[PDB]
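In what follows, a structure is listed as structure tokens, so that the remarks can point back to it.
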Amino acid sequence: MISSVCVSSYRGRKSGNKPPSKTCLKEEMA
């Protein structure tokens, strides 16, 4: 799971996915 725009946004996971507002990836607020 390594996406810089959408990865664990809703892939049955909550790691790379901050609030849908910014980038839903661990790289940003996630």
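Recorded method for this deposit: solution NMR.
Each Cβ is built from the backbone N, Cα and C atoms, and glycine gets one as well.
According to Swiss-Prot, the protein carries these features:
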MUTAGEN   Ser8 to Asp  Decreased rate of channel inactivation. Loss of channel inactivation; when associated with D-9; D-15 and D-21
MUTAGEN   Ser8 to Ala  Decreased inhibition of channel closure by PKC. Inhibition of channel closure is nearly abolished; when associated with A-9
MUTAGEN   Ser9 to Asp  Decreased rate of channel inactivation. Loss of channel inactivation; when associated with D-8; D-15 and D-21
MUTAGEN   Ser9 to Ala  Strong decrease of inhibition of channel closure by PKC. Inhibition of channel closure is nearly abolished; when associated with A-8
MUTAGEN   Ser15 to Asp  Slightly decreased rate of channel inactivation. Loss of channel inactivation; when associated with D-8; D-9 and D-21
MUTAGEN   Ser15 to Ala  Decreased inhibition of channel closure by PKC
MUTAGEN   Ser21 to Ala  Decreased inhibition of channel closure by PKC
MUTAGEN   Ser21 to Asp  Slightly decreased rate of channel inactivation. Loss of channel inactivation; when associated with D-8; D-9 and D-15
Cα distance (Å, whole number) from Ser8 (mutagenesis position) to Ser15 (mutagenesis position):
6
Please list, in sequence order, the residues in the chain of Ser21 (mutagenesis position) that are at least six apart in sequence and whose C-beta is under 8 Å away from its C-beta.
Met29
Fewest other C-beta atoms within 10 angstroms of its own C-beta: which of the mutagenesis positions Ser8, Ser9, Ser15 fits that?
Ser15
